[PDB]
Amino acid sequence: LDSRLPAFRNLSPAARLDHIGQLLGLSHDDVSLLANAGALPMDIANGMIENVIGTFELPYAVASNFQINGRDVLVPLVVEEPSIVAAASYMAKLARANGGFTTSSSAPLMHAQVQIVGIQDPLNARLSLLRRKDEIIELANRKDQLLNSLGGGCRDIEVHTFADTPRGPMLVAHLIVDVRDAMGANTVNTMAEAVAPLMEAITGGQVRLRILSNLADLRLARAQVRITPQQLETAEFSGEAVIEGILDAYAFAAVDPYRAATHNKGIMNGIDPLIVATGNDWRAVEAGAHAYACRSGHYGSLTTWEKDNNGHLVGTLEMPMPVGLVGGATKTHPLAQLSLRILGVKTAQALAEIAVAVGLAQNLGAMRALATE
Amino acid sequence: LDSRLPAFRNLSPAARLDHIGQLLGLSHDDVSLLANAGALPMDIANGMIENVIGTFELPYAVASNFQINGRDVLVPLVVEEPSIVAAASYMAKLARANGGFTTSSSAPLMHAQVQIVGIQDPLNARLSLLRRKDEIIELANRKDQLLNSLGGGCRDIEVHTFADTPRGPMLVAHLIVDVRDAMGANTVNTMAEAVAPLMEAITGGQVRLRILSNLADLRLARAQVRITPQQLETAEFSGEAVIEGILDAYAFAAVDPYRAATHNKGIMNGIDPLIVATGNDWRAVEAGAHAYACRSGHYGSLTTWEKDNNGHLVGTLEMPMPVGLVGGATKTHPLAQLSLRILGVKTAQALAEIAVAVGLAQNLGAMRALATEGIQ
Ligand SMILES: CC(C)(COP(=O)(O)OP(=O)(O)OC[C@H]1O[C@@H](n2cnc3c(N)ncnc32)[C@H](O)[C@@H]1OP(=O)(O)O)[C@@H](O)C(=O)NCCC(=O)NCCSC(=S)C[C@@](C)(O)CC(=O)O
């Protein structure tokens, strides 16, 4: 694949769609899903959520120029706001000159919380759980034999205590679960429910909440980009001066939450539309993102911007990125499936890596514009 | 208006649309926007964002039972995830028995930031700006005649310093701008750019960033709800015990960020789908919400839950809520306009007040389910 899409910006929607179909070797019938309204039929929509009266469209777009670990990728995006897609495509074009985006990710590990109340010895009860951790892990894994055969499963447990709250002592167990190609919510919740009776027997306490955490800080995806000063030169400003301006803008985000909120919103402009296009839960991605940004005790920037030993601008994005290829609405929505086909992703972590590349690109675009006006 | 919508959950989509069309007196043309797929014309879609190749549908639903300061309201929602609309609807049903949701909001005030670097005396420059604030405020208000004539504009300035960063001393001025019925980005960005030269002249620094803040903590919207124990009784648990379980779930969120993230995500399950239904920017609402949740230096719960002196469960939500009745897709998408019609909102702050009511109801529904689920 060549993702450069020359003159895409100026083609009609129909022409653009035909080119995409040609590049990818889409069938006529796949192209029909975008060439005509109504790919989400009403019997599917009506079964997805409650009280349905119709469907609501947003535009479906494709960003150009992306390249991830040396492979060109086409990126579908669904959103209402202008300039997002153009900026992403432009920053991807710049990145390609220097190797594109380089990405990595952790295993798809999600937390399942099990909250325990009713005991006067939470700190002791924590150790009772840990002593019996293999038993707990085995009980969790008995509940999803398929996931274990797919290469996932409950890997570990961690236990945290809150001995002094206004509502009395609490203990919180986390199952740590590899959820393979799912976002993970229903997969881990089921394990949390399975182990609850055993945790009650061990601790002597009462289990209350059994629920994933959206702070998915064991499910991290990472992206890098590099930009040279020559690329950032304008009529008004040297590239070197733009790079210094971007570093100043970054330091401003790092110290001031009023700026960090906006800086990180720019990142989510790039990410959330890919999450929507793939039928994934964008509230989950947002909650993970912004809670992670404040993990230090200060709400700061998700990205970093620095100058390397050659004077080049180097950016990173590392963040939680819980997404699926299966589960929820990813399989339900025919255009979610088409998006995954467009992307060519074969694992959920591959999708997560593309997401962070797009977020990094969108922040780059915002940094560049704001440093050059 | 009566928003109870009896039997709604079991009616066909077409019958549901008929029933709300009767209640509202929707025109033929309004109803027909949902007779067939494709209500967003491709020429409008193509003008909205770049590189458009088609459209992407999500389900469009209406939550029932909502009442805001005594008035029934119907709430359109666009989202992919189950249980949200039902939970919001059921908690709204319970709320009605005790007066519905009570709401308030601040004026639609947004921050514009102007970042100034390279000043050798930033703390002194800040006073030079504050002395000249009327001048700055008048410059800000020079160009947007329409906003001024509608009762908005720049109201004030504040100035903050960060004298020691790794990139040297920074001054940051904020324009405080009433943006009336807009979210406000273009309004405040434009003002930030306009005032920049003058600030530079006063301070002697280089202006760098000129840009809104999404941490819209002067644009707050507030909701309250009340639920009695009799309303919460289940087969297994008294309503009193359910209240205690909900308070336990709240305290857990207040102390543990791993729970708070999830808890707040449930609020946003309620809010974001209304933002989407009205053509508004949900990334801006998300950023304001979650940044606000950590203003203290601890990432906590946006909602509060207590028991009052009568033993009733009382909940609050106060948060930033920047939304528009105008701008972008809110104007150009025919269903964003239909949603506004369904809602009956006449100002952006009224839309914000409904948003927080729905977020509050969603969080209550989520907690209630988790607090009452038996052990397996
Ligand atoms: C890219 C923009 C929108 C237009 O740039 P321009 O200099 O006109 O680009 P140019 O015309 O040179 O085209 C260069 C490349 O840019 C792409 N491109 C430009 N315009 C379009 C378009 N209309 N459609 C598609 N592609 C476009 C395209 O890839 C093209 O390559 P090609 O010539 O090979 O096709 C430029 O205004 C810009 O970079 N904006 C970045 C900031 C921006 O508004 N971002 C949008 C979201 S807003 C955001 S993230 C919120 C913030 C800013 O508050 C976040 C924060 O505060 O941090």
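Just so it is clear, chain A uses Swiss-Prot numbers, and the residues here are 3-375, in order.
Heads up, header says this was done by X-ray crystallography, 1.5 Å.
A Cβ is built for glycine as well, from the same backbone N, Cα and C atoms used for every other residue.
Here Swiss-Prot flags A:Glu83, A:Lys267, A:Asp283 as active site, charge relay system. While the structure shown retains the original residue, Swiss-Prot records the mutagenesis experiment A:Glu52 to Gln with this note: No loss of activity. Under the heading of mutagenesis, Swiss-Prot lists A:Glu83 to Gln and annotates it as follows: Greatly reduced activity. Among the mutagenesis experiments that Swiss-Prot reports, A:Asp183 to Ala or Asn is described with the note: Reduced activity.
Features as recorded by Swiss-Prot, highlighted on the structure.
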| residue | record | Cβ contacts under 8 Å, 6 or more apart |
| --- | --- | --- |
| A:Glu52 | mutagenesis position | none |
| A:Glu83 | mutagenesis position | A:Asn271 |
| A:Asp183 | mutagenesis position | A:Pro110, A:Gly326, A:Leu327, A:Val328, A:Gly329, A:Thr349, A:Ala350 |
| A:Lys267 | active site, charge relay system | none |
| A:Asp283 | active site, charge relay system | A:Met185, A:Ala187, A:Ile277, A:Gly330 |
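With a threshold of 8 Å between Cβ atoms, the recorded positions A:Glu52, A:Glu83, A:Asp183, A:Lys267 that neighbour chain B are A:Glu52, A:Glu83, A:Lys267.
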